[PDB]
Each structure stands twice: as C-alpha cells, then as structure tokens.
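A.B. asks: One structure is given below, represented as structure tokens, and several questions about it will come after.
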Amino acid sequence: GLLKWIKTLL
Ligand SMILES: CCCCCCCCCCCCOP(=O)([O-])OCC[N+](C)(C)C
Ligand SMILES: CCCCCCCCCCCCOP(=O)([O-])OCC[N+](C)(C)C
Ligand SMILES: CCCCCCCCCCCCOP(=O)([O-])OCC[N+](C)(C)C
Ligand SMILES: CCCCCCCCCCCCOP(=O)([O-])OCC[N+](C)(C)C
Ligand SMILES: CCCCCCCCCCCCOP(=O)([O-])OCC[N+](C)(C)C
Ligand SMILES: CCCCCCCCCCCCOP(=O)([O-])OCC[N+](C)(C)C
Ligand SMILES: CCCCCCCCCCCCOP(=O)([O-])OCC[N+](C)(C)C
Ligand SMILES: CCCCCCCCCCCCOP(=O)([O-])OCC[N+](C)(C)C
Ligand SMILES: CCCCCCCCCCCCOP(=O)([O-])OCC[N+](C)(C)C
C-alpha cells in the first residue's frame, strides 16, 4: 500500500 510506501520513504 501507498501508506507503507510513504512510511518507507520517511
Ligand atoms: C491508507 C488509506 C488512506 C485513505 C485516505 C486517502 C485516500 C486517497 C489516496 C489513496 C490512498 C491509498 O493508500 P493505500 O495504502 O494504498 O491504501 C490501501 C487501502 N486498502 C487496504 C483498503 C485497499
Ligand atoms: C482519512 C480517513 C480514512 C478512513 C479509512 C478508509 C479506508 C479505505 C481506503 C481506500 C484507499 C484506496 O485503496 P485502493 O487499493 O486503491 O482501494 C481499492 C478499491 N477502489 C479502487 C474502489 C478504491
Ligand atoms: C500530505 C499527504 C500527501 C500524500 C501524497 C501521496 C501521493 C502518492 C502518489 C503516488 C503516485 C504513483 O503514480 P505512478 O505509479 O508513478 O503513476 C504515474 C502515472 N502517470 C505516468 C500517468 C503520471
Ligand atoms: C494517489 C494517486 C495514485 C495513482 C496510482 C495509479 C497510477 C496509474 C493511473 C492509470 C490511469 C490514468 O487515467 P485516470 O487517472 O483514471 O484518468 C482520468 C482522466 N479521464 C477521465 C479523462 C480518463
Ligand atoms: C528530507 C530528506 C531527508 C533525508 C535524510 C534522512 C535522515 C534519516 C531519517 C530516519 C527516519 C526513520 O523513519 P522513522 O521516523 O523511524 O519512520 C517513520 C514512519 N513511522 C513513524 C510510521 C515508523
Ligand atoms: C495532482 C498532481 C499535482 C502535481 C504534483 C507535482 C510533484 C510531483 C513530485 C514527484 C517526485 C518524485 O520523486 P522520486 O523520483 O520518487 O524521488 C523520491 C525522493 N527521493 C529520491 C529522495 C527518495
Ligand atoms: C511523527 C513521525 C515523523 C517521522 C519523520 C521521519 C523522517 C525524518 C526526516 C529527517 C530529516 C533530516 O534532514 P537533514 O539532516 O537536514 O537532511 C536534509 C537533506 N536534503 C536537504 C538534501 C533534503
Ligand atoms: C510525516 C508524518 C506523517 C503522519 C501521517 C499520519 C496519517 C494518519 C492517518 C490516519 C487515518 C485513519 O486511519 P485509521 O485506520 O482509522 O487509523 C487508526 C489509528 N489512529 C487512531 C492512530 C488514527
Ligand atoms: C505530512 C507532510 C509530510 C511532508 C514530507 C515532505 C518530504 C519531502 C522529501 C524531499 C526529499 C529530497 O531528497 P534529496 O536528497 O534532496 O533528493 C534528491 C535530490 N538530488 C538528486 C539533487 C540530490
């Protein structure tokens, strides 16, 4: 999901 994607980018 994009939520985990954003958390990974952070
Ligand atoms: C995490 C949901 C945020 C909802 C508010 C934002 C909506 C507009 C942008 C789209 C955000 C998508 O996000 P995600 O991680 O791929 O959603 C996956 C959701 N399910 C597991 C139910 C399929
Ligand atoms: C900020 C308040 C959030 C409330 C919780 C909302 C949870 C659901 C988020 C859903 C985000 C999009 O996910 P997705 O994988 O593209 O959806 C697959 C299904 N559709 C193609 C019909 C959108
Ligand atoms: C403050 C919160 C902000 C959250 C913002 C999240 C945005 C997530 C956007 C994810 C976009 C992923 O698009 P992609 O796979 O590269 O497709 C690009 C498609 N075209 C080639 C037709 C342009
Ligand atoms: C938060 C954003 C996540 C996006 C992730 C998916 C990227 C790939 C999108 C591929 C579909 C691009 O056509 P659309 O946008 O449906 O065309 C809308 C415009 N018309 C009605 C004129 C056709
Ligand atoms: C602006 C670009 C800066 C580049 C430099 C990065 C420096 C290192 C930052 C390391 C941040 C590590 O992530 P975190 O806070 O533990 O996880 C954020 C997501 N959760 C809270 C859900 C776990
Ligand atoms: C609704 C549309 C409005 C227009 C949005 C225009 C802004 C699009 C920004 C797209 C930026 C793409 O960065 P990327 O290659 O994934 O790098 C991620 C960052 N690091 C390399 C440091 C990890
Ligand atoms: C509430 C949870 C928040 C989690 C936030 C996690 C991300 C932390 C990011 C830490 C940022 C560190 O920036 P800095 O060392 O000055 O590098 C900036 C480098 N550029 C100028 C090239 C972009
Ligand atoms: C750089 C820091 C970015 C922080 C982004 C925070 C986004 C939060 C989105 C939350 C949307 C709602 O989701 P939910 O399933 O009802 O949440 C249940 C969990 N809480 C009770 C803690 C909300
Ligand atoms: C809820 C609001 C959250 C907002 C979070 C904003 C995050 C923005 C991340 C910005 C990441 C920038 O990385 P950077 O090393 O300069 O990129 C690579 C650039 N060079 C190729 C020139 C080295």
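From the backbone N, Cα and C atoms, a Cβ is placed for every residue, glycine too.
These came from Swiss-Prot, pasted as-is:
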MUTAGEN   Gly1 to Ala  Decrease in antimicrobial activity, but no change in hemolytic activity
MUTAGEN   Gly1 to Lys  Decrease in antimicrobial activity
MUTAGEN   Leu2 to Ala  Decrease in antimicrobial activity, but no change in hemolytic activity
MUTAGEN   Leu3 to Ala  Decrease in antimicrobial activity, but no change in hemolytic activity
MUTAGEN   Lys4 to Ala  Decrease in antimicrobial activity against S.aureus and better against E.coli and no change in hemolytic activity
MUTAGEN   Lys7 to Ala  Increase in antimicrobial activity and gain in hemolytic activity
MUTAGEN   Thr8 to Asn  Increase in antimicrobial activity, but no change in hemolytic activity
MUTAGEN   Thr8 to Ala, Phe, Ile or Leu  Increase in antimicrobial activity and gain in hemolytic activity
MUTAGEN   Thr8 to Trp  Increase in antimicrobial activity and gain in hemolytic activity. In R5F/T8W; gain in hemolytic activity (EC(50)=2 uM). In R5K/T8W; Increase in antimicrobial activity and gain in hemolytic activity (EC(50)=130 uM)
MUTAGEN   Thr8 to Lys  Increase in antimicrobial activity and gain of low hemolytic activity
MUTAGEN   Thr8 to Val  Decrease in antimicrobial activity against S.aureus and better against E.coli and gain in hemolytic activity
A.B. asks: How many neighbouring Cβ atoms, not counting its own, are there within 10 Å of the Cβ of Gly1 (mutagenesis position)?
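C.D. replies: If we count other Cβ atoms within 10 Å of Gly1 (mutagenesis position), we arrive at 6.
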A.B. asks: What does the structure give for the C-alpha distance between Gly1 (mutagenesis position) and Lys7 (mutagenesis position)? Integer Å is fine.
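C.D. replies: Cα to Cα, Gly1 (mutagenesis position) and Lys7 (mutagenesis position) are separated by 10 Å.
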A.B. asks: Determine the mutagenesis positions, out of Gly1, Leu3, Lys4, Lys7, lying near ligand 4 in the sense that the CB is under 6 Å from one of its atoms, and give them in sequence order.
C.D. replies: none
A.B. asks: To the nearest whole angstrom, state the Cα distance for the pair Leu2 (mutagenesis position) and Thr8 (mutagenesis position).
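C.D. replies: Spelling it out, the Cα of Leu2 (mutagenesis position) and the Cα of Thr8 (mutagenesis position) are 9 Å apart.
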A.B. asks: How many other Cβ atoms sit within 10 Å of the Cβ of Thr8 (mutagenesis position)?
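C.D. replies: Counting Cβ neighbours of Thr8 (mutagenesis position) within 10 Å gives 7.
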A.B. asks: When the Cβ positions of the mutagenesis positions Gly1, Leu2, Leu3, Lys4, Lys7, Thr8 are compared with the atoms of ligand 5, which fall under 6 Å?
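C.D. replies: The ones that qualify, in sequence order, are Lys7.
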A.B. asks: Across all the protein chains here, work out how many other Cβ atoms are within 10 Å of the Cβ of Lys7 (mutagenesis position).
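C.D. replies: Result for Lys7 (mutagenesis position): 9 other Cβ atoms within 10 Å.
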A.B. asks: Kindly point out which of the mutagenesis positions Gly1, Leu2, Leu3, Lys7, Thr8 have a C-beta less than 6 Å from some atom of ligand 1.
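C.D. replies: What lies within reach of ligand 1, judged by Cβ under 6 Å, is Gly1, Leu2, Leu3.
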